[PDB]
Protein chains: 4
Amino acid sequence: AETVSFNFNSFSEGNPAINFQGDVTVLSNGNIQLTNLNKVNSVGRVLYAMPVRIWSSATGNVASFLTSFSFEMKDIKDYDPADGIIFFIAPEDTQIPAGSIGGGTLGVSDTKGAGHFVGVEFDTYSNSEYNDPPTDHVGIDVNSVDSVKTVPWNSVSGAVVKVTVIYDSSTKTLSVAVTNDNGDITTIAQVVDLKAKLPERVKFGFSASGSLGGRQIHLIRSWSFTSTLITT
Amino acid sequence: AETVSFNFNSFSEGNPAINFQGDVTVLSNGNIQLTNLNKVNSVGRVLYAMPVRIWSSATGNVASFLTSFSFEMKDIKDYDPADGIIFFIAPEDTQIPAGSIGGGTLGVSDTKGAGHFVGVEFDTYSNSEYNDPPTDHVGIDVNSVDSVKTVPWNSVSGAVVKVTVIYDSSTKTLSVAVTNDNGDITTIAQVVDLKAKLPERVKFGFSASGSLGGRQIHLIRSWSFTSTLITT
Amino acid sequence: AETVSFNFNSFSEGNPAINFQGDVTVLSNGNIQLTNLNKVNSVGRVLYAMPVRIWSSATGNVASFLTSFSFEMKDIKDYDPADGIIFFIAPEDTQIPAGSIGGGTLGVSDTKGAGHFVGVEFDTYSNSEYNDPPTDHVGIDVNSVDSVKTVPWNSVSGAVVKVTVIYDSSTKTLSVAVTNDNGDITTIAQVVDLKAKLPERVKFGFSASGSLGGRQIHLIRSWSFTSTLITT
Amino acid sequence: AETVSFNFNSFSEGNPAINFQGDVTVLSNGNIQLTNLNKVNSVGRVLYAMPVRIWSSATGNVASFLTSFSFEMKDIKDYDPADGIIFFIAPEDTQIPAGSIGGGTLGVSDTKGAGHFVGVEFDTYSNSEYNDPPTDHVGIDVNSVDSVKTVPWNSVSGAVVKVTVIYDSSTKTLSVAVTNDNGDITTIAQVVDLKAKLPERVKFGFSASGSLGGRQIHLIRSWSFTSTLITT
Ligand SMILES: OC[C@H]1O[C@@H](O[C@H]2[C@H](O)[C@@H](O)[C@@H](O)O[C@@H]2CO)[C@H](O)[C@@H](O)[C@H]1O
Ligand SMILES: OC[C@H]1O[C@@H](O[C@H]2[C@H](O)[C@@H](O)[C@@H](O)O[C@@H]2CO)[C@H](O)[C@@H](O)[C@H]1O
Ligand SMILES: OC[C@H]1O[C@@H](O[C@H]2[C@H](O)[C@@H](O)[C@H](O)O[C@@H]2CO)[C@H](O)[C@@H](O)[C@H]1O
Ligand SMILES: OC[C@H]1O[C@@H](O[C@H]2[C@H](O)[C@@H](O)[C@H](O)O[C@@H]2CO)[C@H](O)[C@@H](O)[C@H]1O
Ligand SMILES: [Ca+2]
Ligand SMILES: [Ca+2]
Ligand SMILES: [Ca+2]
Ligand SMILES: [Ca+2]
Ligand SMILES: [Mn+2]
Ligand SMILES: [Mn+2]
Ligand SMILES: [Mn+2]
Ligand SMILES: [Mn+2]
C-alpha cells in the first residue's frame, strides 16, 4: 500500500513540507493565521507541499484518507466576522484564483463561486449569491462554494474547533465530524467520487478569506493526515 | 440538543459507568481483556452502563455520533489467533447469547450467526459457516456475523490499533477508519438505518470471543464517545 | 565473533531466560509491569538471565550492541506519575540495593543516588537531591542517577514509546533514539567507556520504582537485543 | 517540534513521494533495483522527493533523525560484484554527477571521488584510487568516497541486510548499526556536523553503481525515516 502521513502540532516558517499562498502567516505560538486583518479581500491558503496521489489511472484504485485538524476563528473590533475556512483538495497546480475577491469565495473559487476543488467549508457569513443557508454552517463543496449539502452550525468566537474527516474509497463517502467547544458534535456526509472530479495528483490545504468589511481571525492550530492507496 | 459524551483513557472494575459480561477482566494497567485464555469458547463483553437514546419516536430524529477507540490483539503460544473483537450497538437489555459457542459468533450471535445488534467487527479467523472472507478483515454487521460488507485487513499481533467511527444521521452512513501500527489506514462504510434495526435506547460496547482451539489476547485500551441527538 | 541476540514480543512468568527482581509482575497480555501500584516505595527489575560478555580482557575489545524496546507509563488516580523506567547494564550479580527507598533511585542506586551500573533513564519526576532537570527527561547514567547528560522529554500517559539504542565499541559512543507517540523523536548520545565502568560479564535489564506518593504503571511491552564482540 | 516521517514497506512507480534518478527500476514485488545489469557504468539513485530541513539558520538548531532500511545485494553470473550501495544526504538539487563513471564513485562523486554529500556506504569492491580498505566495508563519507572512517564488513550475496541509523544533533554523532544475515551486528559512528557540511534543506536517498566488469543486483527493500527539529 502507498501511504502518506504527516502530523503538525504547530507550524514554523520555512518548513518545506508546507506551501503558503497569499496572506498566510505563522504566529510565534506556532499557529497559522490565514488572513491579513489589514488587507481588503484578504486570502491566505496553506497546502501540504507534497502532492498526494489519490487515485491511479493504472489500477483505477482510489485512496481512503483520515485527517483531523483544529482551527479557531475570533472576531476583531468592529469588523464583520467573515468569511470563514475551507479544507480543500485541488489539482497540484492549484493557485489562489486570479483576481480573487476573497469574501464568500473562500479563496478557492471565482466570482461566480466556481472552481476546481472538493472541500469542507466552515462558513460564517451568509452569501445569498452563492445560495448560502441563512446561518453559519458546514458544507460539502464540489467545484463550487454553492455547497452540494450544508448543515446548520455555529461559529463561536475564540472557540477551538476539532474536525475529523474520513474518506472511504469503496463507497466514495466523505463524512465529517465537527466537535464544537460546547461538546456537541455536528456531522455531514456526502458521496463524492474524487476520481471523477479531480486528477490523480492533488494537494490538501486550508483557505480563508475576508472582504473590505468582513474580516476576522482565521487560525489553523494543528493538522494530522493519512491517506492509503491500495496498489493492487 | 441531547448530547452524551464520555472518555476512558483506562478502565477499572468497580466503575459504575461500565457493565461487564462474561469472561471480561480489567488488567492492573487499566486495559480490558475480553477473553479468558484458559477457558473454552470464552466470551467477554463490556458496555457503557448508561443506555443512549439514538433516535426519538416523538420527533423521528436519529442521533449522530463520533467515537474512537484503540485495541490490541496478541498471539499466545501455539493456539490459533482468533476470533477477534466487535464494537457493537445493541438493545439496552442485551446479554451474551444463551448457550453461546463463542468462536466465530464473537459473543453477539447465536450458532447460526444471528442476533440483534449493529457493529463493526475486527475478524481474525475465517469462519466459512458465516461466509467470512478468506483473510483477516473488518466488517459491518447488521444482526448477523455474516457481514453486510467487509474489507481486507491484517491483524498484527501485539500492535496497538486505533479506530475512528462516524455515524451521520442524515445520510445514515456509518464509516470506519482503522489506523494500523505501520501507519496504514483501512476504511469501510455502510448505510445503516439505526432507527429501523434498533430501539430508541441502546447500549454501546465491545465483545470478543474464542473457541477451544482458537484463542488470543483481546485488549481494549481506550474509548472516547460523543453522540448528539437533535431535539427539534 | 561472539554474538548474543534475543527477541521478546511478550514475556511470561516461568521463562528461565528472564530474572525477576522485586515487585515485577507479568500480566496476562505478556507485558511486564515493574512496580506494584499498592506497595510503598515499590521497586521492580527484570534482567536477561544470561550474562553478556561486553569486553575481553585478552583482546581489550569492547562489544557493540543494538537493542530496541517499547514501554508504556500510565497515570493512576490521583497519585503522582513517578518515578519512571531505566534500561541498565550492571554486574551479573546485581540485585536491588539493600533497603532501597525506590523513588528517584529508580531501583538501581542507594540513597545518595550512587550504584554500579550504566543506563538510559526515562525519568518522570524531578528529584532535586539528584540534580534532576526541572522536567521529564531522558538521561545517560554512569554509576549514579545524577545523570552525566540529560535531554528534555515528555512522558505521555498511556502512550507506547519505542526506543532504539546503539553502542559503538570503537568510539565508545552510546546513542539513544526515542520515538514518542506523536511521531516525534528524541535523541541523546554520550561517550561511555564500558570496559572502564563495568566488569567483563554484565546483565541487561529494566528497573522502575515508586515512592509513597509517586506511583504509576511502568510496562515493558517488547525488547530485542543483539551484541557482537570481536574476538581477535 | 518540526517532524518529517515516512515509511516505505515497498515502493511503486508513480508515487510522488519518491524521485528516481538514473538506472532505477521498480520490481513487481515492490523492491527497488538501483542499477541496470545490462549497462556499463550503471548508476541508479532513489530519493525522498520532499526536501528536508535539517537545520535552521534562525535558531541554529540541527535536526536529529532516526532511519532504518533493508537492502539486498546478489551476485550475477561471472561478473564482479561490485560496487555497492550508499545511503546519502545531499543538497536538495542533487543530481547524478555529470559524466559519472559509476563504479567506485557509487553514483555520488566525481572521478576524483569528491562530491557534496554525507553518507553511509556499503562498499563491496576495493578501489585503491579512493583508499578503500582491502575488504568489503561500511564507511562514513563526507564529501568524498574516500571515507573519513571505515569498518570491516562482509557482503553476503542474496542476504537481506538491516541497517539502523541515529543522528544525535547535540553531539553531532552519526551512529550506524548493521545487522547481517548471520545475526552479527557491525557498528560504526562518527561525529559529523551536518550544519557545517550541508545546507538547511537536503534530500535523503540511496545510490548504487557498477562498472563494465563490476555488476550485481542492488535492492532497497524497505525504508522508514523520522527526523525532528526543535523549533525554539
Ligand atoms: O511525589 C513523587 C515523589 O515522591 C518523593 O517522595 C515523597 C513521598 O512520596 C511523600 O509521601 C512524602 O513522604 O514526601 C516524599 C519526599 O518529597 C520521592 O522522593 C520522589 O522520587 C518522587 O517519587
Ligand atoms: O571489477 C569491478 C571494478 O571494476 C573497475 O573498473 C574496471 C572495469 O570493470 C574493467 O572492465 C576495466 O575497464 O578495468 C576497470 C578498472 O579496473 C571499477 O573502477 C571498480 O569500481 C569496480 O567496479
Ligand atoms: O460583511 C461581510 C460580508 O461582506 C461582503 O462584502 C461586502 C463588503 O464587506 C462591503 O464593504 C461592501 O460595501 O459590500 C460588499 C457586498 O455586500 C462579502 O461579499 C461577504 O462574503 C462577507 O464578507
Ligand atoms: O482455529 C480457531 C477456530 O476454531 C473453530 O472451532 C474449532 C475448535 O477450535 C476446535 O477445538 C475443534 O476441534 O474444531 C472446531 C472447528 O474448526 C471456530 O469455529 C473458529 O471460530 C475459530 O475459533
Ligand atoms: Ca459565505
Ligand atoms: Ca470469523
Ligand atoms: Ca527522578
Ligand atoms: Ca569501492
Ligand atoms: Mn457556504
Ligand atoms: Mn467476519
Ligand atoms: Mn533524572
Ligand atoms: Mn569504500
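Residue numbering for chain A follows Swiss-Prot; the residues present correspond to positions 24-255, in that order.
Header entry for method reads X-ray crystallography, 2.5 Å.
Each residue, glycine too, has its Cβ placed from N, Cα and C.
If you take the C-beta of A:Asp146 (Mn(2+) binding site) and look for same-chain residues 6 or more apart in sequence within under 8 angstroms, you find A:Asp106, A:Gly107, A:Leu129, A:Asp155, A:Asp159, A:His160, A:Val161, A:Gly162, A:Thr173. Feature annotation from Swiss-Prot assigns Mn(2+) binding site to A:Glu144, A:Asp146, A:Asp155, A:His160.
Cβ-based neighbour count (10 Å, all protein chains) for A:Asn150 (Ca(2+) binding site) stands at 19. The feature Ca(2+) binding site is assigned by Swiss-Prot to A:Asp146, A:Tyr148, A:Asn150, A:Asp155.
Under its natural variant entries, Swiss-Prot includes A:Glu115 to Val with the note: In minor form. Long-range Cβ neighbours of A:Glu115 (variant position) (same chain, at least 6 residues apart, Cβ-Cβ under 8 Å): A:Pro74, A:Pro222, A:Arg224, A:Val225, A:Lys226.
Packing around A:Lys172 (variant position) is summarised by its Cβ count: 16 other Cβ atoms lie within 10 angstroms of its Cβ, all protein chains included. Quoted from Swiss-Prot for the published natural variant A:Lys172 to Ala: In minor form.
Natural variation at this site is recorded by Swiss-Prot as A:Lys185 to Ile, annotated: In minor form. In this structure, A:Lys185 (variant position) is part of a beta strand by DSSP.
Only A:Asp146, A:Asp155 of the recorded positions listed as A:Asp146, A:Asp155, A:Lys172 bring a Cβ under 6 Å of any atom of ligand 9; the order follows the sequence. Across the recorded positions listed here (A:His160, A:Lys185), the residue whose Cβ sits among the most other Cβ atoms within 10 Å is A:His160. Rounded to the nearest whole angstrom, the C-alpha distance between A:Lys185 (variant position) and A:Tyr148 (Ca(2+) binding site) is 20. In sequence order, A:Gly107, A:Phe145, A:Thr147, A:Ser149, A:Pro156, A:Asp159, A:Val161, A:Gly162, A:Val168, A:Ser170, A:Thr173, A:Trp176 are the residues of the same chain, not among A:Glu144, A:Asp146, A:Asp155, A:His160, whose CB sits within 8 A of the CB centroid for the Mn(2+) site. Across the structure, A:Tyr148 (Ca(2+) binding site) and A:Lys172 (variant position) place their CA atoms 16 angstrom apart. Shown in sequence order, A:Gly107, A:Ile108, A:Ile109, A:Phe110, A:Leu129, A:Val161, A:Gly162, A:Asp164, A:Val168, A:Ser170 are the residues of the chain, 6+ apart in sequence, with a C-beta less than 8 angstroms from the C-beta of A:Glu144 (Mn(2+) binding site). Excluding A:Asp146, A:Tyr148, A:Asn150, A:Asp155 themselves, the residues of that chain whose CB lies within 8 A of the CB mean position for the Ca(2+) site are, in sequence, A:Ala105, A:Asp106, A:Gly107, A:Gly127, A:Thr147, A:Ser149, A:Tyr153, A:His160, A:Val168.
Not one of the recorded positions A:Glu115, A:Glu144, A:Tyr148, A:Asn150, A:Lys172, A:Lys185 has a CB under 6 Å from ligand 1. Distance between Cα atoms for A:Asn150 (Ca(2+) binding site) and A:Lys172 (variant position): 15 Å, as a whole number. Taking the binding-site residues A:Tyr148, A:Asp155 in turn, the residue surrounded by the fewest other Cβ atoms inside 10 Å of its Cβ turns out to be A:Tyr148.
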